[PDB]
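Participant: If you scroll down you'll find the structure; I have some questions about it.
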Amino acid sequence: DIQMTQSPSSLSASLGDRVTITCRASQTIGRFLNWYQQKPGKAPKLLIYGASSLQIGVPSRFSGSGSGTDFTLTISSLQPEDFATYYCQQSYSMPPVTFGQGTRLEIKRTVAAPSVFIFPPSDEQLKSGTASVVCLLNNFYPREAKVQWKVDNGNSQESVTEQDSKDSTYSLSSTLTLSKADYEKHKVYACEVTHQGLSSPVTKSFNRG
Amino acid sequence: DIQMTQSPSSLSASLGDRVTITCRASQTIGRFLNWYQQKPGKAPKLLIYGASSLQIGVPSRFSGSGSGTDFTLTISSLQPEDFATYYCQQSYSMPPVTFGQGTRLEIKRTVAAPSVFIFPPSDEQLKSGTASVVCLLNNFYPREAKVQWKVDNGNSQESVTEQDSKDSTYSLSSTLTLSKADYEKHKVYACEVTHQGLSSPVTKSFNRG
Amino acid sequence: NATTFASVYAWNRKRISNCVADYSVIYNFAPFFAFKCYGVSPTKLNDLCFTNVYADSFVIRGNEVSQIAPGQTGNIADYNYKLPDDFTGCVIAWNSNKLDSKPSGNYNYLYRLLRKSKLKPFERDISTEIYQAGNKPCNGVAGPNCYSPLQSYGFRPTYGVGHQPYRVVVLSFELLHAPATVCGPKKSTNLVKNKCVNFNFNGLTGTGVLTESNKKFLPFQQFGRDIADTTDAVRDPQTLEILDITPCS
Amino acid sequence: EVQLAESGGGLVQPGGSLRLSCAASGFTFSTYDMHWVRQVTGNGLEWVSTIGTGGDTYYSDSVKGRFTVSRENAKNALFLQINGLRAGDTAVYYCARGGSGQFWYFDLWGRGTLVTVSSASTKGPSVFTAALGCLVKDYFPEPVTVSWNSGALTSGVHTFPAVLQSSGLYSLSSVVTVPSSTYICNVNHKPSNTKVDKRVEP
Amino acid sequence: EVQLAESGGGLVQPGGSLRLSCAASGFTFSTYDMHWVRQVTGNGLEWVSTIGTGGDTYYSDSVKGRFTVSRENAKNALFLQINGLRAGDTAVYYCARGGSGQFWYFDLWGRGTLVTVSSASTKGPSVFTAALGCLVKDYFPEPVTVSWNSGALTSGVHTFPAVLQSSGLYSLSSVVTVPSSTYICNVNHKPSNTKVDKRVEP
Amino acid sequence: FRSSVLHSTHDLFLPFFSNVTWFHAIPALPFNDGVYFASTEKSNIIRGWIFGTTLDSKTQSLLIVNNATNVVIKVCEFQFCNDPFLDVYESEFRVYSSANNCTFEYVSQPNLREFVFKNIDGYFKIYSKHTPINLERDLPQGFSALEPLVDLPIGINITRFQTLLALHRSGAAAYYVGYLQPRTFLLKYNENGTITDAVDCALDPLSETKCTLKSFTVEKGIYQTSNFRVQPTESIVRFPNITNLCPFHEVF
Ligand SMILES: *[C@@H]1O[C@H](CO)[C@@H](O[C@@H]2O[C@H](CO)[C@@H](O[C@@H]3O[C@H](CO)[C@@H](O)[C@H](O)[C@@H]3O)[C@H](O)[C@H]2NC(C)=O)[C@H](O)[C@H]1NC(C)=O
Ligand SMILES: *[C@@H]1O[C@H](CO)[C@@H](O[C@@H]2O[C@H](CO)[C@@H](O[C@@H]3O[C@H](CO)[C@@H](O)[C@H](O)[C@@H]3O)[C@H](O)[C@H]2NC(C)=O)[C@H](O)[C@H]1NC(C)=O
Ligand SMILES: *[C@@H]1O[C@H](CO)[C@@H](O[C@@H]2O[C@H](CO)[C@@H](O)[C@H](O)[C@H]2NC(C)=O)[C@H](O)[C@H]1NC(C)=O
Ligand SMILES: *[C@@H]1O[C@H](CO)[C@@H](O[C@@H]2O[C@H](CO)[C@@H](O)[C@H](O)[C@H]2NC(C)=O)[C@H](O)[C@H]1NC(C)=O
Ligand SMILES: *[C@@H]1O[C@H](CO)[C@@H](O)[C@H](O)[C@H]1NC(C)=O
C-alpha cells in the first residue's frame with residue numbers, strides 16, 4: 001500500500017561531484033528505509049540501512065539522510081565504481097514492502113550528437129514478405145533520443161546500448177517492421193529522429209531496396 | 001560603532017542543501033564573533049561562538065568559518081529543524097556590541113502563483129461611513145509581492161503570513177481604510193499587485209452601488 | 001474464534017497482559033485475506049516481548065480492508081476508526097460472508113457517516129445522537145432535514161456481490177516504560193542427572209553436576225547459595241524438585 | 001531543567017516608569033554575567049544593557065541615561081528599571097546569560113518578554129469554490145486568534161498578523177474557503193472579554 | 001567465503017509448475033530469514049515472498065494464492081514453488097537474506113536467476129569510411145554475444161540488446177565500421193546449436 | 001536460599017527501634033523509599049491502599065482494593081476522591097469516578113498483620129506475615145520475617161500513599177506506618193532457610209562490633225570497628241596587604 005517516489009530516472013554528474021539522490025514516501029514511515037546499489041552487470045547490494053546506518057564495507061563517501069516522508073542519499077565524491085542504479089525501499093509496513101522506480105547515475109560530459117545512419121538489409125529478408133529498415137543513432141552523450149517511423153513520409157521497439165567507458169556516449173538502434181504485404185505495398189519510408197543538436201530531423205526519407 | 005553586514009534577508013534552499021551564511025564586519029575584529037539561531041515564535045539560541053567553536057548540543061552539520069572581516073556560517077545538510085533566522089554578533093568591542101540585520105532560511109520549491117481574490121467586508125463596517133476595502137492573495141511561494149491601492153483606477157499597511165509547513169507558500173492581505181463619511185467618495189477601488197509569477201491583477205476592483 | 005463479532009462503530013478492544021500469546025496459533029486459524037503488519041517485525045514477533053498487547057475486533061465492508069492503516073483516508077477511516085501515525089501492530093482480516101448468512105442483513109451491524117470525522121485514535125464515540133443538520137436542533141430526535149443518525153451496514157447480498165463483509169482483528173503491540181510480561185514461549189529440555197552439563201535454570205547459567213538434594217526450601221525460594229556466594233542449589237522448575245549443584249570433577 | 005524566568009513586560013504610558021524582572025534556575029547564578037537584549041517587531045536583536053559579576057553596569061548609547069539594570073546575588077533575581085520610555089522603545093526584551101570565557105556571548109536565553117509603550121487603550125472588535133473572510137478593525141494586542149465555525153474549521157482557515165493603527169489600535173485579517181459550486185467566523189478578544197460572530201456566503 | 005547459490009530458472013509454459021532453489025553458504029542459515037525479490041526486464045526490484053526463522057511464510061498481493069515458499073533448516077536449502085504462471089511473471093529473481101535487527105533489509109544477495117514464462121520455443125535466426133552491419137530476425141534468449149569475424153576484428157564493433165517479437169521470439173542488431181575511402185558477422189546462436197553468418201562488403 | 005550462615009545485606013530496611021507513627025481514623029502520607037504497614041484490627045476495617053505521585057487527574061497510578069475473599073489490583077489512571085473509602089451497601093467503589101488508560105489488571109487470592117512496600121527497582125514488592133499476638137494493641141516484642149507474596153511488574157513512579165477503610169455507608173481503624181531507609185543488616189538464617197534474628201549494624205556500637213565479627217555472640221575483648229575523623233569545618237584564605245594603590249587615581 002505504501003508507495004515510494006524517488007529522484008528522476010537518470011542523474012548526470014562527473015567524477016568527484018556531489019550527488020544527493022532524493023526519495024520520498026507516501027506518508028510518515030519514520031526511519032524504516034534502506035538504500036541499495038545495483039550495477040546492471042551484477043546483483044544488487046545494500047549501502048544504507050535504516051537511513052542512518054552505513055553498511056560495513058561501503059566507503060565513507062556515501063551518506064544517507066532524511067526521515068519520515070523525505071529521504072536523501074548524499075554522495076560526496078563520485079568514483080568510477082559509484083556509477084550505477086540505486087533504489088529506495090520502505091520498511092514500515094514489512095509484509096507490503098515496496099521499492100522505488102530507480103535512479104541511474106551517468107558520467108557527465110559534452111553533449112554529443114548521434115551520427116544518424118541508415119542502410120537496408122540484405123535480400124535474405126526481402127525474400128520474405130516481412131522486410132525491415134533500420135535507423136542507426138550511434139555515439140551520442142544523452143539517452144533520451146526519441147525515434148519513430150513514418151510510412152510513405154510500422155513502428156517497432158528500439159534498442160540502446162550501455163554508456164561507453166571511454167567515449168561516455170550511448171548508441172541507439174531503431175528498426176522499421178513491415179507486416180505481410182506491407183513490404184510490397186509501400187515503397188517510400190522515413191525515419192523520424194528527435195535529439196538535441198540536430199536541426200529537427202523529423203523526416204529522413206528512404207527508398208526500398 | 002562597529003557595524004555588521006550579513007547575507008541577504010532571505011535564502012532559498014531545499015532539504016540537504018549546502019548553505020553558507022556570509023556576514024562581514026566593518027573592520028578587522030579578529031575571531032570575536034558568534035552566531036545565533038532564532039526560529040520565529042521563540043527565544044534565540046547560539047550555534048557557533050568564537051567563530052571556531054561549536055556549541056554543545058548543536059548537530060555537526062553546522063560549521064562556522066571566516067575571521068577578521070568576513071565570516072561564513074556554512075551548513076552541510078539542511079534539516080526541517082534548520083530553517084530559521086540567523087544573526088551574526090561581533091564581540092571585539094564588548095560594551096558596544098551590535099548584531100546583523102538577519103537572514104531567513106526558507107524551503108525551495110516551485111514558484112506558486114497568488115490566488116488573487118477580492119470581496120467586500122460584512123455590512124457591519126459598511127453601516128458607517130468608516131468602511132474598508134480589502135484585497136486577498138492566497139498561497140504564493142515567493143515573498144517578493146508588493147501591493148498598492150489605486151483610487152478609481154486611504155491606503156493601509158498590508159500583512160504577510162509565515163511560510164506554510166506543507167504548501168511552502170506565503171499569503172498576503174491588504175486593506176484600504178476610509179474616514180468618516182468617506183465610503184461614497186469613489187465608486188471604483190483597484191487593487192494593484194506585483195508578484196514574481198502573476199501579472200496584471202489590477203483588473204479586480206470594487207464596484208459600489 | 002468468538003463467533004459473535006461486534007460492529008465497527010463500537011469495537012471491542014480487549015487488553016492482554018502477562019500471557020504467552022502463542023504467536024504460532026494466529027496463522028493456524030484460517031486463510032487470511034489481509035495479513036498486513038507494521039513496524040513490529042512479524043517474523044521476529046515471537047522473539048520480542050511487549051508490556052501490553054491490545055486486541056481489537058470489528059467487521060467492515062470488503063472495500064474497507066485497505067482502510068485500516070496509518071496513512072488512511074475514507075469513511076471508516078475518518079469517521080469510525082483511526083490508527084495513529086506511528087502504529088506498531090498487524091491487521092488480520094478474512095472472509096466473513098459465510099458467517100453472516102442472512103439474506104435480510106442490516107442486523108447487528110452499524111457504522112458512522114458524519115459528526116466529527118478524523119476521530120482521535122482508539123477513542124470510541126459510541127454516544128448515539130443526531131447530527132445538527134439544519135438550524136433546528138430537532139429536540140434531539142429525527143425530524144425535518146435532521147435525518148443524520150449513525151447508519152447500518154446492509155449485508156443483504158449473501159453470495160451476491162464482491163463487497164462481502166470481512167472480520168478484522170487489529171493487534172496493537174505497545175512497550176511502555178514497565179517490565180514487559182507478554183513474552184514468547186520458552187522451550188525446556190529434558191532433565192539429566194549425575195553428569196557435567198551446561199545448565200540454565202530460569203536464567204541462572206552455570207556448569208556442574210545435577211544431583212537430587214535432601215535440602216528443603218521455602219515455597220518462594222528459587223535459588224540456593226552457600227558461604228562465599230556460590231550457587232549450590234536450584235529450584236528446577238517444571239518439576240519443583242530441589243537439585244544440588246556440585247562443580248564438575 | 002535550566003531556564004530563565006521573566007515578568008513585568010506590558011503596556012505603559014510614554015515616559016512612565018517600568019521595571020522588569022528575571023529569575024534564573026538550574027545553575028550557579030552568582031558566577032555568571034547577565035545581559036539584556038531587545039528585538040523590535042520585524043527587526044533583529046539589539047543589546048540594551050548588562051551587568052557583570054562585580055556589580056558594574058553598562059548600557060548602550062540610546063540606552064544610557066534612562067535605563068538602570070540591577071542584579072541580586074541571592075534569590076537568582078535580575079531586574080532592569082526603565083524610565084522615560086517612548087514609542088521607539090517598543091521591542092521584545094530577552095533575559096540572557098553571559099557564558100564563561102573572555103568575550104561576551106549568550107549561551108543561555110530566557111523566555112523573553114514583550115514591552116510596548118503607547119497611550120492607547122483596549123477597544124472591542126466587531127465582524128467587519130470561493131474564498132472570503134471576516135475583517136477586524138480597531139483591534140488590540142491579543143492572546144487568542146480568530147477562529148471559524150466556532151473553532152471547528154481549520155483546514156481552509158488562514159490568519160494574517162495585525163497592523164498598527166494611527167490611534168494605537170490594531171487591524172487583523174482572516175479568510176476562509178467556502179463551497180460555491182456558510183461558516184460562521186468567531187472574532188475573540190480576551191482583553192476586551194467580548195466575542196463577535198457572523199456568517200458568510202459566496 | 002559467504003554467498004548464496006541459485007538454480008531452477010528457465011522457460012515454462014503459462015500456468016505450469018515451477019520450483020526455484022537457493023543454497024546458502026558461509027553462515028548459520030538456521031538463524032536468518034530469507035526473502036525473494038524479482039525484477040522485471042527494464043523494471044525495478046519487486047518483493048515476492050519471504051519466510052521467517054519460525055517457518056512462517058508471507059507473500060505479496062499479486063503473489064499470494066499461487067506461490068509457495070519453503071525452507072529447510074538443514075543443508076542450507078531454500079525453495080520457492082510457483083504454480084499458475086503467466087506472461088506478466090517474467091522477471092529476474094534474486095535470493096536474499098534478512099539481516100539482524102528489528103526491520104526487514106537485505107544484507108546479503110545471491111547470484112540471481114532468470115525466469116521466463118512463455119509458450120514460444122527456440123527458432124533458428126536469420127541474418128541479413130562507412131558504418132553498417134547485419135540484422136537478425138526470429139532470435140531467442142542466448143547465453144553468448146554476437147561477434148564479427150570470430151571476434152578477431154579490432155575495428156569498431158557494437159551489439160544492441162534484443163527486442164521482443166509477437167511470436168515470443170527476439171531480434172538483434174549489430175553495427176561495424178568498414179573502410180570506404182567486408183567482414184563477416186558471426187551470429188553463433190547457442191540454444192539453436194546452429195551458427196549463421198552474413199557479409200556486408202560494399 | 002542459604003544454610004545456617006550470617007549474611008550481611010545492604011537494602012531498604014526498617015531501622016530498629018525507630019519512631020513509627022501511629023494513626024487513627026475518624027489525608028495522604030508520603031512515600032520516601034518504602035512504607036512499613038502493620039495493623040491489629042479486624043479484617044473488615046482495612047481493605048486496601050492507594051499509591052501514586054500526583055493523584056489529582058493525571059500521573060496514572062492506582063493500587064490494591066480488597067474483596068472479602070479476593071484481591072483486585074488495577075493501576076488505571078484514576079480521578080482521585082478526597083478521603084476515599086469502600087462502602088458496604090454489598091461491596092462498591094467510590095474513588096473510581098473515571099478509570100482511563102488502564103494497565104495490568106491483577107486478581108489473586110488474599111492476629112497482627114505486617115506489610116512492606118517497595119518500588120525502587122521498577123517492580124512493586126509486597127511482603128506480608130501473619131503472627132499471633134498476646135499484647136493488647138502494641139507491637140509484639142519479638143521477631144518475624146516477612147515473605148514476598150506479590151512482586152508485581154507495575155512500572156509507575158510512586159511518591160504518595162493512602163490507606164482505604166471500609167465504611168458501612170455511615171478512635172478507630174488504628175494502623176502503624178514506618179518508613180524504610182538504606183541500612184546494612186546482619187541476617188541469621190536457620191538450617192531450613194528461615195530468618196530467626198537480625199542485627200541493625202548502625203544502631204549501637206555493639207551492633208557495629210557484631211557486624212565486623214559477623215557473629216551474634218561477641219567474646220570478651222576489644223575490637224577495632226570503625227575509623228574516626230574530624231572534617232574541615234570552615235575555610236581560611238590569607239594573602240598579603242594591598243599596596244601601591246594602583247595610581248590610576250592620579251591619572252584621572
Ligand atoms: C508443571 O507441569 C508438569 C507436567 O504435567 C506437572 O507435573 C505433573 O505433576 C502431577 C502431580 O501434580 C503428576 O501426576 C502424578 O503422576 C504420578 C505418576 O504418574 C502419579 O502416581 C500421581 O498419582 C499423580 O497422578 C504428573 O505425572 C506430572 N507430569 C509429568 C509429566 O511429570 C507439574 O505439576 C506442573 N507444575 C510444576 C510446578 O511443575
Ligand atoms: C470480588 O471482586 C470481583 C471483581 O474483581 C467481583 O467479580 C464480579 O462479580 C460480579 C457478581 O458475581 C460479576 O457479575 C456477574 O458476572 C457473571 C459472569 O458470567 C454474569 O453472568 C452475571 O450476570 C453478573 O454480571 C462480575 O462479572 C465479576 N467481575 C469479575 C471481573 O470477576 C466479585 O463479585 C467479588 N467477590 C467475590 C467473592 O469474588
Ligand atoms: C497511557 O499511558 C501510556 C504510558 O505512560 C502513555 O504513553 C507514554 O508512555 C511513556 C512511557 O512509556 C511516557 O513517558 C509518556 O508520557 C506517555 N505519553 C503521554 C502522552 O503521557 C499514553 O500516552 C497514555 N495515554 C494517554 C491517552 O494519555
Ligand atoms: C517521634 O516523632 C514525633 C514527631 O516529631 C515526636 O513528637 C514531638 O513532635 C513535635 C512536633 O513535631 C516536636 O516538636 C517534638 O520535639 C516531638 N517530641 C520530641 C520528644 O522530640 C516524638 O517525640 C518522637 N518520638 C520518639 C521516640 O522519637
Ligand atoms: C526444619 O525442618 C525439619 C523438617 O521439616 C523439621 O523437623 C525441623 O523442626 C525444622 N526446624 C526448624 C527450626 O524449623
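Numbers here mean position along the shown chain, with the first residue as 1.
Heads up, the Cβ atoms here are built off N, Cα and C, so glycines get one too.
Straight out of Swiss-Prot:
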- C:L110 to R (Swiss-Prot position 452): Increased resistance to neutralizing antibodies. Decreases HLA binding to NF9 epitope. Increased binding affinity to human ACE2 (MUTAGEN)
- C:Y111 to F (Swiss-Prot position 453): In strain: B.1.1.298 (VARIANT)
- C:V141 to A (Swiss-Prot position 483): Increased resistance to neutralizing antibodies (MUTAGEN)
- C:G154 to S (Swiss-Prot position 496): In strain: Omicron/BA.1 (VARIANT)
Participant: Which one, from the mutagenesis positions C:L110, C:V141, has the smallest tally of other C-beta atoms lying within 10 Å of its C-beta?
Facilitator: C:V141
Participant: Let me know how many other Cβ atoms fall within 10 Å of the Cβ of C:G154 (variant position).
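Facilitator: Its Cβ has 11 other Cβ atoms within 10 Å.
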Participant: With DSSP assignments reduced to helix, strand and coil, which class does C:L110 (mutagenesis position) get?
Facilitator: strand
Participant: May I ask which of the recorded positions C:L110, C:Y111, C:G154 have a CB within less than 6 Å of any atom of ligand 5, listed in sequence order?
Facilitator: none
Participant: Sort C:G154 (variant position) into helix, strand or coil using the DSSP assignment.
Facilitator: coil
Participant: How big is the Cα-to-Cα gap, in Å, between C:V141 (mutagenesis position) and C:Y111 (variant position)?
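Facilitator: Given the Cα positions, C:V141 (mutagenesis position) is 18 Å from C:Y111 (variant position).
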Participant: Between C:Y111 (variant position) and C:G154 (variant position), how many Å separate their Cα atoms?
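Facilitator: Pair distance, Cα basis, whole Å: 10 Å.
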Participant: What three-state secondary structure does DSSP assign to C:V141 (mutagenesis position)?
Facilitator: coil
Participant: Can you tell me how many other Cβ atoms are located within 10 Å of the Cβ belonging to C:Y111 (variant position)?
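Facilitator: Looking across every protein chain shown, the total is 21.
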Participant: Give me the CA-CA distance between C:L110 (mutagenesis position) and C:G154 (variant position), in Å, as a whole number.
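Facilitator: One finds 9 Å between the Cα atoms of these residues.
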